[PDB]
Amino acid sequence: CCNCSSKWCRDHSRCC
């Protein structure tokens, strides 16, 4: 789950 606008997913995403 790579999200740039979403902060929630961002926490579990390195891409963003």
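Chain A uses Swiss-Prot numbers throughout; the residues present, in order, are 5-20.
For this deposited structure, the header notes the method as solution NMR.
Placement of Cβ uses the backbone N, Cα and C atoms for every residue, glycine included.
What Swiss-Prot annotates here:
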- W12 to Q: 70-fold decrease in ability to block Nav1.4. Block of Nav1.2 is completely reversible (MUTAGEN)
- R14 to A: Decrease in ability to block both Nav1.4 and Nav1.2, and decrease in binding affinity for Nav1.2, Nav1.4, and Nav1.7 (MUTAGEN)
- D15 to A: Decrease in ability to inhibit both Nav1.4 and Nav1.2 (MUTAGEN)
- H16 to A: Decrease in ability to inhibit both Nav1.4 and Nav1.2, and potently decreases the binding affinity for Nav1.2, Nav1.4, and Nav1.7 (MUTAGEN)
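Annotated features taken from Swiss-Prot, shown on the structure.
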{"residue": "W12", "record": "mutagenesis position", "Cβ within 10 Å": "9"}
{"residue": "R14", "record": "mutagenesis position", "Cβ within 10 Å": "15"}
{"residue": "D15", "record": "mutagenesis position", "Cβ within 10 Å": "8"}
{"residue": "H16", "record": "mutagenesis position", "Cβ within 10 Å": "9"}
